[PDB]
Amino acid sequence: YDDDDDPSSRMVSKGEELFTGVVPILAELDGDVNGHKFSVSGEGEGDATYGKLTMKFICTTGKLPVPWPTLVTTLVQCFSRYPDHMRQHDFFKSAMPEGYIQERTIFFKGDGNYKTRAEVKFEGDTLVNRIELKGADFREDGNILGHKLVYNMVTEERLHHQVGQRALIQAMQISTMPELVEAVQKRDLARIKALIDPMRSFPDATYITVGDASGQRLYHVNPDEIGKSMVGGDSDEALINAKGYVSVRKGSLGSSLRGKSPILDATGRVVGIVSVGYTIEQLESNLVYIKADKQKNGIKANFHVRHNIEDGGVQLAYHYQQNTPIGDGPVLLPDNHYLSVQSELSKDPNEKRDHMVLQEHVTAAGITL
């Protein structure tokens, strides 16, 4: 029965507690790219409770025939920091200590593709992740086999045309919802919240804020800021002139790129404003959009990364990721969310072999509860 048996107790969220504390990491990767064979091996520590990890990789066969930035994504998502209000969504630790396998396909726009089969298991009390990468149909004089990429990482860039267009469309579309303009006008916080929480369905923008005609917040991601007044001083141009714009200013959440747009009734008076924003922090970050998978019991993940080519522009890399657990123990399949990565490519001043020193910060955000 429910008393004749597991340890744990009596305050956690899963047996995946191996990561409280700094955990040793070990990883190899057997690589083939259009014939060019090579292999990488890396040591380093990883402290999931701070989301950070530092590692050093070494190409044990000679000169690495591809750019080091191209292998950063395939060379330990266990070490993401899921906050205590999201720890019921860490599918990566869920598979520990039994482990999960991690298969990914990486399309380099204008060139070839990486196809990686990996498994992140445990060995003793040290984390292991051995990969087999296969690269197909790469232009020999291309940016990858021609080593024409910069040694940064890298990434989401830059200034900020794409998401600015995206942030404003989200704002205006929300502010023309017919039930929303009736909602704001009656100051129905309940109906306002029930119309907007389904917005943040798959998380993307950091916040969606709705003000009344006086800038008083009627909806905010942090609920103890409802009824407070929006911060930034860049919402008169919407609340007074009924025109919608992009703006960069410091709100309750720090520096913020936000698209603002008025809410109009049938007359054309502005009854309020919506503000969709992205933190300047999260805009300088790589975001891995992961959703749960029932047919395979696991997750899928979609994201892309830019690779600044030196002397040129950008070589984009589109990633399609899918994870399946090794041991078919119990589950932990998460609702829609993402992880924000910040990584830095260094060099060991005393190593001479072709290598890479990677410091990486990853945080789980998307659900505000």
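We number each residue from 1, going along the chain as drawn.
Per the header: X-ray crystallography, 3.0 Å.
Every residue gets a Cβ built from N, Cα and C, even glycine.
Per Swiss-Prot, the features are:
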- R217 to A (Swiss-Prot position 109): Strongly reduces citrate binding (MUTAGEN)
- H220 to A (Swiss-Prot position 112): Strongly reduces citrate binding (MUTAGEN)
- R249 to A (Swiss-Prot position 141): Increases citrate binding (MUTAGEN)
Which of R217, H220, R249, the listed mutagenesis positions, has fewest other Cβ atoms within 10 Å: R249
Pairwise CA distance, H220 (mutagenesis position) versus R249 (mutagenesis position), rounded so that it is a whole Å: 17
Secondary-structure category, per DSSP, in which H220 (mutagenesis position) falls: coil
Whole-number Å value for how far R217 (mutagenesis position) lies from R249 (mutagenesis position) (Cα to Cα): 17
